[PDB]
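Structure, as structure tokens:
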Amino acid sequence: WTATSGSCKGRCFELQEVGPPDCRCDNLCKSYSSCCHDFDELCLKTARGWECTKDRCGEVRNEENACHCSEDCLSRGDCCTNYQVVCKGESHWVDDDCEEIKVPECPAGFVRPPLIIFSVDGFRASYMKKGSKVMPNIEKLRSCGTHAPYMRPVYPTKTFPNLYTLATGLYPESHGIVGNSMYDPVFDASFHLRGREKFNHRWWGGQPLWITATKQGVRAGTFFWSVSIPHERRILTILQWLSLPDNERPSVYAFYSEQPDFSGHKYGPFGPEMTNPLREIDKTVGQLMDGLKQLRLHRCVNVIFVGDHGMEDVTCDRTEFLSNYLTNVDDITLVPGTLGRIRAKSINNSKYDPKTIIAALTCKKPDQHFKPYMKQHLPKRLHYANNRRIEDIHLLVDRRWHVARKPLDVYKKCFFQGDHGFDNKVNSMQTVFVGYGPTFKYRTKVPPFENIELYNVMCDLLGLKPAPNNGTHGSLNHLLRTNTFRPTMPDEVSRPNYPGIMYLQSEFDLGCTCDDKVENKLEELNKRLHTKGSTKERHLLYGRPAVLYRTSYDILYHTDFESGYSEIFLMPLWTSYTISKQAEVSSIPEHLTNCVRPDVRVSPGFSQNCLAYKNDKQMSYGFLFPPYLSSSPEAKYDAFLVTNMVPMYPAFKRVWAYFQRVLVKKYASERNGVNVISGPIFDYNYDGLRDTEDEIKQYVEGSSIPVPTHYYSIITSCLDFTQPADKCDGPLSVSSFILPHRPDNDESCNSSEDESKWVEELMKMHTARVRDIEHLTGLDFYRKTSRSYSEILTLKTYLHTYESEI
Ligand SMILES: *[C@@H]1O[C@H](CO)[C@@H](O[C@@H]2O[C@H](CO)[C@@H](O[C@@H]3O[C@H](CO[C@H]4O[C@H](CO)[C@@H](O)[C@H](O[C@H]5O[C@H](CO)[C@@H](O)[C@H](O)[C@@H]5O[C@H]5O[C@H](CO)[C@@H](O)[C@H](O)[C@@H]5O)[C@@H]4O)[C@@H](O)[C@H](O[C@H]4O[C@H](CO)[C@@H](O)[C@H](O)[C@@H]4O[C@H]4O[C@H](CO)[C@@H](O)[C@H](O)[C@@H]4O)[C@@H]3O)[C@H](O)[C@H]2NC(C)=O)[C@H](O)[C@H]1NC(C)=O
Ligand SMILES: CC(C)c1cc2c(cc1OCC(=O)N1CC[C@@H]3CN(C(=O)c4ccc5[nH]nnc5c4)C[C@@H]3CC1)C(C)(C)CC2
Ligand SMILES: [Ca+2]
Ligand SMILES: [Ca+2]
Ligand SMILES: [Cl-]
Ligand code: NA
Ligand SMILES: [Zn+2]
């Protein structure tokens, strides 16, 4: 109950909302049925439209008009945006040539250049090029400022998750807004688009920019706009706020457009009906910039033009029905559409079994357009698991499709030709970024980057210290002329040991054998040299990775590879080797098929043992440095050391073998050599972060050997592929992956075929950033290069997506 009998006279778009039951006059009162009786009349005027006409010029101020063309309007802050053009001979901002903004050119009293976030719903990246002829204001921002070819959204590529990621820097799993609809079991409550629960603060985690600003004494424009307030009124209200007195004027402002998303849902991304919404957005941009130029702010403010996600072609007829797969379809609740999330209809049904639902949804139809996963088995790059609001069962839906429970759910709901939500590496989901202003560079293109990075930059732009977030602060310093943040490398926490030969073979009782007794100081001082790190500059190109937690580990050197061997996990944390373009693939000689050799540098009590593998009927083993890539028959003996061994399910050894035997060589041929770093990951609580030893849920039977949840590889070469990887003078090129260490290949529907028909498609789906691997290992890579740290941070955030060109 609001006593809605106060009045908005003098309070229109007041910046501190008032506490019940005083009625409200802020830009959100409509949305709480809480506006003063006179809000419309005083605050939402519309008389005479939005533009000055020649015969309104110098008019006498009439307070009823939506905007003014009177002589006093400039200093009242309330002219129509085209006032100076119509009435004072000025040009529109879009008609002026752009000129570099080397310094903020601001009115006296401005402590810092304001930021204006101009956000557009459903603005797909390819609109920047494909609609360029009808978006002249946007094209000018783009080409005069700083722009990326596209900006990657977060998964799922829905509205609320992505806008709240822009606000916080966080993955949805950490901010809490994990879809446009959710159920939280702890609250026993649901969050929905229509309705009131979504206003409760308990849904919204992390610290959004407007709160970060406020706490640090920067004032924020009440960000968000009741949907019926027209765009023109939003722009005029921003422009008015910008005329406030110095002590009351905000430094950060937001504008949001529901277009082009709204039309895209109806017409598809490239419907002929989409040209008009794109014109109308561009005209709103022009009204802002014209209005800024009137207030002499057009070379003062930083403007960000940003989208939340793209839009794909999706129609009712491309719907898969869980009723064509499940007999038990009424015992489940589906969150449906461009993703699926399944839970039990009822907590009291102990006959509900996730294992059987997953099995019934796995590879059941030739062209099945969705793939089921337990959330911990989703690709790690999605960072979509560590929230109680994310259901254990997930369906990743193919682009262009929907999933639904039963056909009645669709025809008793074709209405629509566009949707979004799919995998955030899909091209049609990509969105836009442009920054224009004194703090952004001039006419600069930057590489694609993820929207999780922007919160840090927006903090940099306002002089704020960002709250902890999932950006990598400094990775977007190349967007900025100044205000850059100067990050430093984390300190190494554990220093390694460098063990020499300390154990005699007979001290080991590991149940390992090798046909190796088959026995000249030409090649004896030589192998001594190799075990002391004579070849280390070949196989360790960017320095050793730094260990950023407390542990006990050893550096081991070999002719062909170098490893950091964990005495706690009994296996390498990392293994580093270089494969030149010229290198050759060999086979494991027959006599050496089951050979495992004790490492006389490493105690038996810190070694794996072959007997546990024998007794463990599910678990086999592989090697991190592959025997197939040995430089010589003699060096190959090093690859069978028990310290190079790691636990592998037979199903996973198919993947791993194909990667090591076939793909590494292919990459070296294509990239002119590659440096590889491989190793295990343990993420049993699926939080994206390295497990401690007390979090491991599975061991090789009868032993303390922990079973990895994943295996990673980082593959680095020269960006200039005319230079070989081991003699690169400039920028690097990386691709990486985090493969799930699974006891079956159910994920790959074509897995009974040869590895050449399915392993690469799996690896592509499990592409990763080096930063993702950092979080999962507590390692810090690329510590010694000739490159600036900022450029290295950029490299560590790169994702190789395998999509074609936008
Ligand atoms: C992406 O970036 C983010 C941001 O940096 C990273 O997330 C952080 O990771 C930290 C490590 O997991 C985590 O730190 C923990 O915080 C606990 C207290 O946190 C509360 O206060 C903060 C501060 O304001 C607040 O942000 C938190 O918010 C979470 O929960 C609220 C309420 O539910 C939500 O609104 C909000 O969305 C947010 O949810 C997300 O995080 C939680 C985890 O906190 C998840 O469970 C959710 O699913 C969701 O993902 C909190 O309100 C603190 O209590 C923890 O301390 C334990 O461990 C330390 C180790 O140092 C130890 O000293 C203590 O003993 C303690 O143990 C005791 O508790 C254990 C667990 O209850 C118990 O088992 C023991 O037996 C002990 O009793 C810890 O410090 C930090 O909160 C989050 N921050 C955010 C915003 O998520 C994220 O890791 C990055 N991701 C990647 C991939 O890099
Ligand atoms: C989430 C919110 C806190 C937020 C943060 C930030 C921005 C904008 C922000 O919110 C803009 C805004 O005013 N609205 C957000 C959108 C929702 C979704 N919707 C719908 O019901 C809706 C809209 C489109 C849809 N597509 N598919 N389902 C849909 C559902 C109406 C509703 C309109 C209001 C900036 C980017 C400026 C910075 C950070
Ligand atoms: Ca076995
Ligand atoms: Ca973990
Ligand atoms: Cl959703
Ligand atoms: Na399979
Ligand atoms: Zn939408």
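Chain A is numbered as in Swiss-Prot, which gives 51-463, 468-573, 576-591, 617-887 for the residues shown.
The way this entry was determined, per its header, is X-ray crystallography, 1.9 Å.
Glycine is treated like the rest: Cβ placed from N, Cα and C.
Database features (Swiss-Prot):
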| type | residues | note |
| --- | --- | --- |
| DOMAIN | 54-97 | domain 'SMB 1' |
| MUTAGEN | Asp171 to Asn | Abolishes lysophospholipase D activity |
| MUTAGEN | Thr209 to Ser | 15% of wild-type lysophospholipase D activity |
| MUTAGEN | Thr209 to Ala | Abolishes lysophospholipase D activity |
| ACT_SITE | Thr209 | active site, nucleophile |
| BINDING | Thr209, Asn230, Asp311, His474 | 1-hexadecanoyl-sn-glycero-3-phosphate binding site |
| MUTAGEN | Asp311 to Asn | Abolishes lysophospholipase D activity |
| BINDING | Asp311, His315, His474 | Zn(2+) 2 binding site |
| MUTAGEN | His315 to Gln | 20% of wild-type lysophospholipase D activity |
| MUTAGEN | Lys430 to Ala | Impaired secretion. No effect on lysophospholipase activity |
Among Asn230, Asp311, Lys430, please name the recorded positions whose Cβ is nearer than 6 Å to ligand 7. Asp311
In this deposited model, 4 residues are missing between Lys463 and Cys468; what is the Cα to Cα distance between those two, in Å, rounded to a whole number? 10
Here's one to test understanding: among the recorded positions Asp171, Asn230, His474, whose C-alpha is closest in space to the C-alpha of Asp311 (mutagenesis position)? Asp171
So which other residues, same chain and not among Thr209, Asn230, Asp311, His474, have a Cβ within 8 Å of the centroid of the Cβ atoms at the 1-hexadecanoyl-sn-glycero-3-phosphate site? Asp171, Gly172, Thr207, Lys208, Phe210, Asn212, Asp358, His359, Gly475
Provide the three-state DSSP residue tally for the domain 'SMB 1' (54-97): helix first, then strand, then coil. 9 helix, 3 strand, 32 coil
Rounded to an integer, what is the Cα-Cα distance in Å between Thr209 (mutagenesis position) and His474 (1-hexadecanoyl-sn-glycero-3-phosphate binding site)? 9
Determine, from DSSP, whether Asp171 (mutagenesis position) sits in helix, strand or coil. strand
Cβ contacts within 10 Å for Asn230 (1-hexadecanoyl-sn-glycero-3-phosphate binding site), all chains included, total 19
Near-site residues: Zn(2+) 2, ref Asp311, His315, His474, CB cutoff 8 A to centroid: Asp171, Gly172, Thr209, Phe312, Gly314, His359, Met361, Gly472, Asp473
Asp311 (mutagenesis position) in three-state DSSP notation: helix
What DSSP gives for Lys430 (mutagenesis position), in three states, is helix
If you measure from the Cα of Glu573 to the Cα of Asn576, with 2 residues left unbuilt in between, what do you get in Å? 11
From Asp171, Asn230, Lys430, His474, the recorded positions whose CA lies within 10 Å of that of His315 (mutagenesis position): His474
Per DSSP, to which secondary structure element type does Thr209 (mutagenesis position) belong, with helix, strand and coil as the options? helix
Using Cα coordinates, what distance in whole Å links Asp171 (mutagenesis position) and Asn230 (1-hexadecanoyl-sn-glycero-3-phosphate binding site)? 14
For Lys430 (mutagenesis position), nearby residues of its own chain (Cβ under 8 Å, 6 or more apart in sequence): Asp764, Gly769, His791, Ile819, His847, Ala849, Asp853, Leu857
Counting all other Cβ atoms within 10 Å across every protein chain shown, which of the recorded positions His315, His474 scores highest? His474
